[PDB]
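**Student:** First, the structure itself, so that you have it in front of you.
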Protein chains: 2
Amino acid sequence: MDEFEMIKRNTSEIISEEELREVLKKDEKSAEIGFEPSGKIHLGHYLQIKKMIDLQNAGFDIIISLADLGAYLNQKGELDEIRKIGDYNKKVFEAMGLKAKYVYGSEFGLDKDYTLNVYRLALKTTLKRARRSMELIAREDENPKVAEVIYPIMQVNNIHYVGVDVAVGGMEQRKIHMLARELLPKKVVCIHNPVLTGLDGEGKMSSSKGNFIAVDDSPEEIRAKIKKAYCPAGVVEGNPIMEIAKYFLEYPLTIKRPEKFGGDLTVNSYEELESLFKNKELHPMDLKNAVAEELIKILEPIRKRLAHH
Amino acid sequence: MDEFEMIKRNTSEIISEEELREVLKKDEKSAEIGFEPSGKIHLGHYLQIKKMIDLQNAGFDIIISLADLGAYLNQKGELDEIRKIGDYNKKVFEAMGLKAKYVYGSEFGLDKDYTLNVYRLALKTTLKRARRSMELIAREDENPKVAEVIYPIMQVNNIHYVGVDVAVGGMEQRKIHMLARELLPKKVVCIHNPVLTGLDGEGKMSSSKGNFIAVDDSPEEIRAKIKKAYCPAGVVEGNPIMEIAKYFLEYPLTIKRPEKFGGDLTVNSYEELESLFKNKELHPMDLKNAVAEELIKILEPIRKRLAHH
């Protein structure tokens, strides 16, 4: 497939598709994504970096915005600590084979001209819109603090300074990105990835114990957490194991099953695995064992790349 | 009278009186006030500078914060324009005989460490408190903008950087000043002046046509505006002419009245003028004529000091 279709694969939406086509024609184009520094880099992060890799192969210069300043506003703790996790996250993204520029929010986000642009935008932005765009990003908060309505304007301003033609992120970012398309002279093309269900089956994949697979997890940690994850028989919707199979595994794939009891099923594609699981021919136990093993192989290079340092 | 009593004269409140006494004992102490640049410097401003003069005579080093950055957040227009009016306001305050330091908000209010302190405070400050403290400062606004809740935190942060022991301002500032006493390590002593009724009799003195007396107004402008001002017979409460007599005039004072019709009444103090006016012995027309003339004399040096430049 071409560039457009490769980019579109496994995304929830593109705002907008035509605008992306116009961008693709350009000799030089850029794509950025912002990550608040996270102690654990899990498959949720990986899925987005994989999309940044696709853009990179389509001729896009990639910029990773390490939103330390944004995390600080999102009550992630102190700058110094947050900055340290941002250093760690940078090495993890680098181990993922992605080559890109890494810019800290606090690098330019404390400059006179930047801060001034923040206040200007704050003049244009209503409190209503600001809080609205933070619904899928904040915890609602008993009594919301001023910092919460500053956050979306800081992100929007970051997108402006990075100067990227494309803005990549999760679907929780879509309200801030729509704000960005309204507040900035250059309408940024928005590519949003799907939200990855946590292993618990209760919402998105987060840093809560056993709810995630860290790209640097050890084989035993991967197996254990895959084993005790939400995965009802025949159930595909909300099945974090099926999602992992869909977005991370390579096909054709051979699932190991005890002879006579199965045995050993060769799946040509995710769509085959899907119907096989929905028809209950593939039992959760076998699906888990296969995903655990494939994941170990897939994440191995990343994990060994970090260990070698 | 001593220092404390001179300072207290003609103020609505001091937060708190004891804290002020402790400050007075110090060999070195400072007092600041913030003004959003205004096209017209009227008696409202003058009344506050007069209080800054009292503090100056009590051993206080005075700082005038020209809140250009704050005006910008209060939708007063563009920085460049606002800055120009701030230059004008500085020369007017200087013509008032006040010697002090003049610091623009945008001078330090765009520095890295400053902006960072803004975000920290925004983490501590709830949207509720912020909007609440802006009720007597903003116009409520149909759909409030983010800039409105940033404003009070910028003022509070300005007070912190100026490093003043005392914070002077009008009673509309009291909620922001209470915020300041809560947010900052050093509890600033707050001295609030009364709100001067506009000539219209409808609220505070503002830049609305004929509602103000500019310290640089010409004698004919002063007379005209005093003549057509709200001033019911025998009515002292809400009477802007009586307030002007109370806060700006020197006593004993001799009011010129046509012989036989009056004539010529010598008032020993404001309290005498008060009862005389309330008992209807002093007619509004005569009161106005006297205030107009006294005001012309009082404001003359200021007006001629600006003309000489």
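Heads up, residue numbers simply count up from 1 along the chain you see.
Every residue, even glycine, has its Cβ placed from backbone N, Cα and C.
These came from Swiss-Prot, pasted as-is:
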| type | residues | note |
| --- | --- | --- |
| BINDING | A:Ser207 | ATP binding site |
| MUTAGEN | A:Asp286 to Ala | Decreases the rate of aminoacylation more than 10-fold, without effect on tyrosyl adenylate synthesis |
| MUTAGEN | A:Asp286 to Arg | Decreases the rate of aminoacylation with wild-type tRNA and increases aminoacylation with amber suppressor tRNA 8-fold. Decreases affinity for wild-type tRNA and increases affinity for amber suppressor tRNA |
| MUTAGEN | A:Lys288 to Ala | Decreases the rate of aminoacylation more than 200-fold, without effect on tyrosyl adenylate synthesis |
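On this model, are these features tucked inside or out on the surface, and what's nearby?
**Tutor:** All chains included, 14 other C-beta atoms sit within 10 angstroms of the C-beta of A:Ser207 (ATP binding site).
When secondary structure is read from DSSP and collapsed to three states, A:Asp286 (mutagenesis position) falls in the helix class. In sequence order, A:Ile255, A:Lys256, A:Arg257, A:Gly262, A:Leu265 constitute the residues six or more apart from A:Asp286 (mutagenesis position) in its chain with CB-CB distances below 8 Å.
Taking a C-beta cut-off of under 8 Å and a sequence gap of six or more, A:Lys288 (mutagenesis position) has these contacts in its own chain: A:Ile226, A:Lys227, A:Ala229, A:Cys231, A:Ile241.
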